[PDB]
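Structure first, then comments.
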Amino acid sequence: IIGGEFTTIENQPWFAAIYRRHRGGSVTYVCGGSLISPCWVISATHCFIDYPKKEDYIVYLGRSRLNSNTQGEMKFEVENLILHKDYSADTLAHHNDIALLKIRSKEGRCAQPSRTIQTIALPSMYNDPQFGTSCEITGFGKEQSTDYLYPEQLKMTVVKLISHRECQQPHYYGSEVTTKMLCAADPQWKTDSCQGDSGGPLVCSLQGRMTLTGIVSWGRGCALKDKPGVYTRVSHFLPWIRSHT
Ligand SMILES: Cn1cc(-c2nc(C(=O)NC(=N)N)c(N)nc2N2CCCCCC2)cn1
């Protein structure tokens, strides 16, 4: 997250922190995700496509820091890694960049909701907020495009939804953006998602309910003028989600 503010898991208790085991035992951060039911986390396919083996991954819930434990956190193995069959990557844009992880503990249990662990509602189909609506994004991704490290403390910021028509201008993304994607950005291009925020939540208030409107997917640079963040449009994938859960 470029700009924005530091936060803790209580302000985004559906946030899932996804790591991968190596090859000798080191564990490194991969991507964010969102808890949509006790046993299911939703994220982006591009996070897993190069290492599509479920046994390689670890999911934490209730975690506010990257490389230290948070009191009350839960750790899970991945019982099921479901990547979207129609995924594709061109140079910049990822199509159908959506993935489901079924989580199970060594004790074989799903998530127990607590003060630091809650689910997030999915939207109703084809129902998103209007352009210019302010939404929030959360993650452990870079604080600057040039950074080598990820922040140790969770961050969040606010971005405004951009119209498909605006996003498709050549100056923006041209045809790279489809109707199954959403664009969002700061009016000053001052704050944004970045590398390491992939898979995490774009949350909007719809009908007075916090709703998983988007999943961080891609962008050209971070917080660059005319280059919004691009998000998987969750309201266009509900059958896929429902079928696979
Ligand atoms: C040098 N480099 C990378 C990025 C990057 N950016 C984003 C991103 O969300 N960008 C944005 N909202 N403007 C992203 N989801 N993934 C990224 N990457 C790049 C794609 C390949 C690995 C994932 C990290 C930005 N600058």
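Here chain A follows Swiss-Prot for its numbers: 179-423, in order, are the residues you see.
Header entry for method reads X-ray crystallography, 1.9 Å.
Cβ coordinates are placed from backbone N, Cα and C, and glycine is handled just like the others.
Residues or ranges marked as active site, charge relay system by Swiss-Prot: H224, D275, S376. In Swiss-Prot, the entry for mutagenesis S323 to E states: Abolishes phosphorylation, proadhesive function and ability to induce chemotactic response; when associated with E-158. The structure shown retains the original residue.
Locations of recorded Swiss-Prot features on the structure.
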residue	record	Cβ neighbours (10 Å)
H224	active site, charge relay system	20
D275	active site, charge relay system	28
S323	mutagenesis position	13
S376	active site, charge relay system	26
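A gap of 6 Å separates the Cα atoms of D275 (active site, charge relay system) and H224 (active site, charge relay system). Among the recorded positions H224, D275, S323, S376, the ones whose Cβ sits under 6 Å from an atom of ligand 1 are, in sequence order, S323, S376. Geometry remark: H224 (active site, charge relay system) versus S323 (mutagenesis position), CA distance 19 Å.
Rounded to a whole number, the C-alpha distance linking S376 (active site, charge relay system) with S323 (mutagenesis position) is 14 angstrom.
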